[PDB]
Amino acid sequence: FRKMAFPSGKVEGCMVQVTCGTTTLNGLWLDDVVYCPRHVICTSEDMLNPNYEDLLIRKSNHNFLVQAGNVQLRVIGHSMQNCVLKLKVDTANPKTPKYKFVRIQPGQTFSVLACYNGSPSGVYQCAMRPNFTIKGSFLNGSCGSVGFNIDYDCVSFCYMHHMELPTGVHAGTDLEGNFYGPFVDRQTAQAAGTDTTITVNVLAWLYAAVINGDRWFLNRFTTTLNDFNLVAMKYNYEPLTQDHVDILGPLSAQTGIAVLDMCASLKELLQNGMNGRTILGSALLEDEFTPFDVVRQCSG
Amino acid sequence: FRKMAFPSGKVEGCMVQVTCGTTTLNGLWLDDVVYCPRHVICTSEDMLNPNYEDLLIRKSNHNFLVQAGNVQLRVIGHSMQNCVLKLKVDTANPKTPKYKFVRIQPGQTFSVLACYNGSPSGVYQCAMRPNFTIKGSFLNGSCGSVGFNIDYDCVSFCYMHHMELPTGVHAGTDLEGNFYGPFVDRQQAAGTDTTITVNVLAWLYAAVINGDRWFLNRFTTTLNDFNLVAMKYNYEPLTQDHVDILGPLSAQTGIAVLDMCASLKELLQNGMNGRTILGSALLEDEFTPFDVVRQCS
Ligand SMILES: *[C@@H](O)[C@H](C[C@@H]1CCNC1=O)NC(=O)[C@H](CC(C)C)NC(=O)OC[C@@H]1CCC(=O)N1Cc1ccccc1
């Protein structure tokens, strides 16, 4: 069972390079607007306490170099929305997909297209952590890389990349420029709040392992929802809600394992460990597959 | 470290569907040729022990329905190369990238663009196991999905999907239609699998690059002595090509390949002794030397 990203071609056709001064990162070109992180306008010194409105009013359209492949796009206007800059260009992107901007919830997954100098480099699946970080793979120059889901022909953009934290996890914004989490686009070492494990996702994954013939971790027992949730919170697992239980129905039907029966299996794993065994290849309980993800991939 | 696929857009621009009767699978459209698994020409009854040569003689161009989306592509010629069908079409694919056809070695990784009815569903990284199988996520209708790597702007196609083995792993061919491994497109067991030594060594190099180097020792080994030990632990023997592709990581860390082999040999013989490497007690074997350099840089 495989962590699978959405096909990235519709997003690749939107990625451009944005340069201001000696800073280069990526931008997302939709119709005649390029979206990018606003910290592109900051210098070494600005970045410790950047007064962005004051820094932006001092910029001219020609201070922004936007390049799509070999071609330069002419910036004819700019504006700032929260932590994103919106560069109006004189050319429409003919590869603009059907799209929307969404703000995702913790526990939801999305695909990241990691880009450098406006060129796509890799694609992988991430989850919005309960503490609003993401465990990404982002190096210098990756800012402006985006995260997205696809439904039919519509790209739902949910993430734009801005920073890496001292622990090696990542933080960013939605496409309205609002950060996920308590982070700020200044050049400071920032810690996240305590992370927790996405319980509804671990349960989806356990069901996926059953669907794939792996059942060593099952047991004959059950648990109530509240008693499960007491043990969950003790182990820094998120509470499981009745909506989560409802969401897991399809995987429950399929396998004929009641949700609360799988909860009792997970409780045993938290208390007893895996004893060196592995599940779906992993020595660790995996929490970045949603129920939808498991079903979407057991469906086609 | 994450499994990271290559961006799939250049390959999405080449996917089509190929139907013969009611059997639809995926094909790859490059210039004026569509490549797909030859078993598209088989009914269920032929799938037992098909006579592909006979089946292909009974076929004509007008029996093949090739479609990009719902747009038919006219077939003007057909031929068989090993286990792939090549359909000449009357239109050169305007989205053809720079490409080549490569046959990869066990241990090498590649991106799979899983497709159904010519439409991409997902992309993910696979490693060719030493027993010439991959652990895919392939369902009915996935055949003809391809595996690839991208270098600069050149797509190297290395895999086309054909079948699922009893144990739930996957087998297929290169783009010249030669199966990886001893498999045939009929109605077979994968050889017992082994650990991909060259990738474990890449993973130890990765750990060193990140400052996790407790396992380095003061000794070395010959390649023969290491290979003989490794096989007792169900690890693949190293080839000269493996030594060579570890060269960049050896040079980045200053740790000779054979010195790293001696460190690995000690881990195998003594175990981890309760310690971890890059946070795990398990040694990862699905990241190549190129994967490591690509994520550390
Ligand atoms: C895109 O411009 C980059 C992307 C990051 C670079 C390395 N990996 C990334 O994901 N974004 C930035 O560099 C951020 C810019 C500010 C928001 C203005 N800054 C940033 O990511 O800082 C990262 C460094 C490295 C690790 C860390 O903890 N850190 C913060 C820091 C800052 C100052 C002193 C000490 C630590």
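In chain B, numbers come from Swiss-Prot; the residues present are 3266-3452, 3455-3564, in order.
Looks like X-ray crystallography, 1.8 Å, at least that's what the header says.
The backbone N, Cα and C atoms fix where each Cβ goes, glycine too.
Per Swiss-Prot, the features are as follows:
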type	residues	note
ACT_SITE	B:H3304	active site, for 3CL-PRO activity
VARIANT	B:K3353 to R	In strain: Beta/B.1.351
VARIANT	B:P3395 to H	In strain: Omicron/BA.1, Omicron/BA.2, Omicron/BA.2.12.1, Omicron/BA.2.75, Omicron/BA.4, Omicron/BA.5, Omicron/BQ.1.1, Omicron/XBB.1.5, Omicron/EG.5.1
ACT_SITE	B:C3408	active site, nucleophile
VARIANT	B:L3468 to V	In strain: Zeta/P.2
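Under a cutoff of 8 A between CB atoms, and with a sequence separation of 6+ in the same chain, the neighbours of B:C3408 (active site, nucleophile) are B:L3290, B:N3291, B:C3301, B:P3302, B:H3304, B:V3305, B:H3426, B:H3427, B:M3428. Taken residue by residue with DSSP, B:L3468 (variant position) is part of a helix. Comparing Cβ neighbour counts within 10 Å across the recorded positions B:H3304, B:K3353, the minimum falls on B:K3353.
Each of the variant positions B:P3395, B:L3468 was scored by other CB atoms within 10 A of its CB, and the lowest score goes to B:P3395. Between B:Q3452 and B:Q3455, the deposited coordinates omit 2 residues, leaving a Cα-to-Cα distance of 7 Å across the break. Straight-line distance linking the Cα atoms of B:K3353 (variant position) and B:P3395 (variant position), rounded to a whole number, equals 34 Å. For the recorded site, the residue listed as 'active site, nucleophile', the DSSP three-state label reads coil. Reduced to three states, the DSSP call for B:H3304 (active site, for 3CL-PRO activity) is helix.
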